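Peer 1: Let me give you the structure first, and then I'll get to my questions.
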Amino acid sequence: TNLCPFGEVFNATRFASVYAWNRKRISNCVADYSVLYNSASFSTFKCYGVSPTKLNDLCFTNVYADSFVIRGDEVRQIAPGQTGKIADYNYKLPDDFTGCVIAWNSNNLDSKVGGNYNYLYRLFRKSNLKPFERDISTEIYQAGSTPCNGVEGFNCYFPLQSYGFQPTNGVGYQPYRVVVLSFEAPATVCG
Amino acid sequence: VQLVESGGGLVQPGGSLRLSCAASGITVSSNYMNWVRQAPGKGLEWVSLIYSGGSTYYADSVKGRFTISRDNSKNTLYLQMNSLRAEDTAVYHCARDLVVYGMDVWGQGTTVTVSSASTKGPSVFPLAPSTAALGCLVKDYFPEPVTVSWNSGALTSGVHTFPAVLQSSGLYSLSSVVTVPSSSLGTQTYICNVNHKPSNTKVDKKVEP
Amino acid sequence: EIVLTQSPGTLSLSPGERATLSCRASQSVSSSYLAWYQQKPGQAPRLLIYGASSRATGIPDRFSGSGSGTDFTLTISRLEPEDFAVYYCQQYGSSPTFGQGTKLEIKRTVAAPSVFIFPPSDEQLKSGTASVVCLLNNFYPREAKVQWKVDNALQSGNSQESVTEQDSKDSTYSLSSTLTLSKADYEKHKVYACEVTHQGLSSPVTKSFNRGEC
Ligand SMILES: *[C@@H]1O[C@H](CO)[C@@H](O)[C@H](O)[C@H]1NC(C)=O
């Protein structure tokens, strides 16, 4: 009957680049989901396969809280059956996804006046990610027949590009913090 | 490093056509790939995009009618065009896209033509003077092009052959003029030579006042 | 969506001077995506700039990208003859979009057009249609107005124009406007006039004929 460390995920001072998303495993605790829903500090809070209002009266064997930073534009891709450089090359939800997706603007916290290039995304990949795949490889992408061998140049490009975040970016180009809750043998997470 | 478009030709409205883009120097399945068209006297219009991983994206103008594909084994990007309209008449290019580094490799294009007309040889009418100017009016011909010389190629100085205009009829029309010293009008013969290979039509018209 | 508007539509200068082409996005836009392309007649585009400031390899020092936010600017410090082409900018949303293009043309002293009007040939009136051609010869700059008048009535919607490429010798343009009528409607009026307006003319020039007067 210990409470779940949702604060440690949502209120974390450092979030991760979406290519190397973080996954907090949640077990052996009670979680009040309506407490999040009624925060009302979220711009996206869209649940697939379940009701937000009906979440508290439920149990699951394990809960996963995946969290990262993308840009306004791209939040629409954190949902099932989606295409794009995020959905395809960084973070993919399965079609039978049955959790919730939560997001809020983080310009005040995640953008710098000089430009904040710490957050990154993967731009070049030969094929899509399987759902909940995590690709951290920084091998030089090979765009042509002759092989790169770790030397950039023509047809040989670094696969990761950087979000430049500036507070003066337009809304869609600003950083959003995203937490995906996946709902998954005896149980350990209830309300 | 090349991109070589094929497939382009003449099509009726509502018909279909498959453009090919044989690549070499970049492998098509490993890149973002684009079809960009340019209509006569107009700008570059992006038309379709395909991800390395297979996701596709289209312009609203061609959504539902165009489909972009490839063939890893032939290193060839395709564009299938259905339900073709008069407005899809353009020169179609494939480029490789590096998104952040631009489209750094382009093809010279294949030209697609969409119209409901049959081939018609041109009528040449004189444009008679009464510096002086006279000319030939090459009218009502499909399809393009025609070739206009003057005096079997001797006279070139002061010639203007104008870009054709496609009339309401779906038939082209052009003008070729020349400005000659006025005194010379009554000493020098001015014949323009019109040759329209599609219709097996060649004409030599004499322009006199 | 993103809408790029390029200004000016036509930039006119001479070799040696500095061209400053402008690209304006309809919303705030990422500088990582703003490419500049050059297109010369009959040729596929050439990438000159990527990001917003980076020269693609092979692109000479004259070319230089700047701008951020919504206003971007391509600069050619010291024009050369080969630099007189059309220039397109590009951005990226979920997919590419392009600007409408800026023309780079050679500046010249003003030159007024020679105007000429041609009545329809007797052969065509047999066929049952009348083309009335009006020619504007070797003028600069390219901006001219052709007003057809039939018996002093300004004619709208039965004409077509075309214009030649800027002449490689004297850097002028030439324009041909064709008025198309039926034989029947042609035979209903007398004076056919073509009134040309242009910067090299202090007041417009009208060339005209009278149907049926040798
Ligand atoms: C984050 O911290 C604030 C301030 O104490 C608190 O009110 C809020 O509930 C916290 N959020 C979570 C999810 O614990």
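Chain A is numbered as in Swiss-Prot, which gives 333-516, 520-526 for the residues shown.
Technique stated in the header: X-ray crystallography, 3.0 Å.
The backbone N, Cα and C atoms fix where each Cβ goes, and this holds for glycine too.
From Swiss-Prot, for reference:
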type: VARIANT; residues: A:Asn440 to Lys; note: In strain: Omicron/BA.1, Omicron/BA.2, Omicron/BA.2.12.1, Omicron/BA.2.75, Omicron/BA.4, Omicron/BA.5, Omicron/BQ.1.1, Omicron/XBB.1.5, Omicron/EG.5.1
type: VARIANT; residues: A:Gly446 to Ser; note: In strain: Omicron/BA.1, Omicron/BA.2.75, Omicron/XBB.1.5, Omicron/EG.5.1
type: MUTAGEN; residues: A:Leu452 to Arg; note: Increased resistance to neutralizing antibodies. Decreases HLA binding to NF9 epitope. Increased binding affinity to human ACE2
type: VARIANT; residues: A:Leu452 to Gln; note: In strain: Omicron/BA.2.12.1
type: VARIANT; residues: A:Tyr453 to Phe; note: In strain: B.1.1.298
type: VARIANT; residues: A:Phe456 to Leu; note: In strain: Omicron/EG.5.1
type: VARIANT; residues: A:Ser477 to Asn; note: In strain: 20A.EU2, Iota/B.1.526, Omicron/BA.1, Omicron/BA.2, Omicron/BA.2.12.1, Omicron/BA.2.75, Omicron/BA.4, Omicron/BA.5, Omicron/BQ.1.1, Omicron/XBB.1.5, Omicron/EG.5.1
type: VARIANT; residues: A:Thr478 to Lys; note: In strain: Delta/B.1.617.2, Omicron/BA.1, Omicron/BA.2, Omicron/BA.2.12.1, Omicron/BA.2.75, Omicron/BA.4, Omicron/BA.5, Omicron/BQ.1.1, Omicron/XBB.1.5, Omicron/EG.5.1
type: VARIANT; residues: A:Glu484 to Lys; note: In strain: Beta/B.1.351, Eta/B.1.525, Theta/P.3, Iota/B.1.526, B.1.1.318, Gamma/P.1, Zeta/P.2 and Mu/B.1.621; May enhance affinity to human ACE2 receptor
type: VARIANT; residues: A:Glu484 to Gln; note: In strain: Kappa/B.1.617.1
type: MUTAGEN; residues: A:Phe490 to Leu; note: Increased resistance to neutralizing antibodies and human covalescent sera neutralization
type: VARIANT; residues: A:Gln493 to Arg; note: In strain: Omicron/BA.1, Omicron/BA.2, Omicron/BA.2.12.1
type: VARIANT; residues: A:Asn501 to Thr; note: In strain: 19B/501T
type: MUTAGEN; residues: A:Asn501 to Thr; note: Reduced host ACE2-binding affinity in vitro
Peer 1: If you run the three-state DSSP split on A:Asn440 (variant position), which class comes out?
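Peer 2: In three-state terms, A:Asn440 (variant position) counts as helix.
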Peer 1: Should any of the variant positions A:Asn440, A:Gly446, A:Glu484, A:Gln493 have a Cα within 10 Å of the Cα of A:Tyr453 (variant position), which are they?
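Peer 2: Close variant positions: A:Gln493.
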Peer 1: Which residues in the same chain, at least 6 apart in sequence, have a Cβ under 8 Å from the Cβ of A:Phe490 (mutagenesis position)?
Peer 2: A:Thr470, A:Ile472, A:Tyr473, A:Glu484
Peer 1: Out of the variant positions A:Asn440, A:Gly446, A:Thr478, give me the one sitting nearest to A:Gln493 (variant position) by CA distance.
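Peer 2: Given the candidates A:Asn440, A:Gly446, A:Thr478, the nearest one is A:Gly446.
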Peer 1: How would DSSP class A:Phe490 (mutagenesis position) in three states?
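Peer 2: Looking at the DSSP assignment, A:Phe490 (mutagenesis position) belongs to neither helix nor strand, so coil.
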Peer 1: For the stretch where 3 residues weren't modelled, take the C-alpha of A:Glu516 and of A:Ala520 and tell me their separation in angstrom, rounded to whole.
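Peer 2: Here the Cα-Cα span across the missing residues works out to 10 Å.
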Peer 1: Cβ under 8 Å from chain B: which of the variant positions A:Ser477, A:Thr478, A:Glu484, A:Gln493 qualify?
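Peer 2: Cβ contacts with B, in sequence order: A:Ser477, A:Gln493.
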Peer 1: Given the variant positions A:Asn440, A:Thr478, A:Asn501, which one is most crowded in terms of C-beta atoms within 10 angstroms?
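Peer 2: For the variant positions A:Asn440, A:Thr478, A:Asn501, the Cβ with the most other Cβ atoms within 10 Å is A:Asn501.
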Peer 1: Can you check which residues sit near A:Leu452 (mutagenesis position), meaning Cβ under 8 Å from its Cβ, same chain, 6 or more apart in sequence, and list them in order?
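Peer 2: In sequence order, the residues whose Cβ lies under 8 Å from that of A:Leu452 (mutagenesis position) (at least 6 apart) are A:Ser349, A:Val350, A:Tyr351, A:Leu492, A:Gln493, A:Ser494, A:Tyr495.
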Peer 1: Indicate whether A:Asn501 (variant position) is helix, strand or coil by DSSP.
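Peer 2: SS state of A:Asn501 (variant position) = coil.
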Peer 1: From the variant positions A:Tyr453, A:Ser477, A:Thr478, A:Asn501, keep only those with a C-beta under 8 angstroms from any C-beta in chain C, and list them in sequence order.
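Peer 2: Among the variant positions A:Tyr453, A:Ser477, A:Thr478, A:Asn501, the ones whose Cβ sits under 8 Å from a Cβ of chain C are A:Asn501.
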Peer 1: Helix, strand or coil at A:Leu452 (mutagenesis position), per DSSP?
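Peer 2: In the DSSP reduction, A:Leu452 (mutagenesis position) maps to strand.
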Peer 1: Got a sec? Which of these variant positions, A:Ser477, A:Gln493, has the most Cβ atoms within 10 Å?
Peer 2: A:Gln493
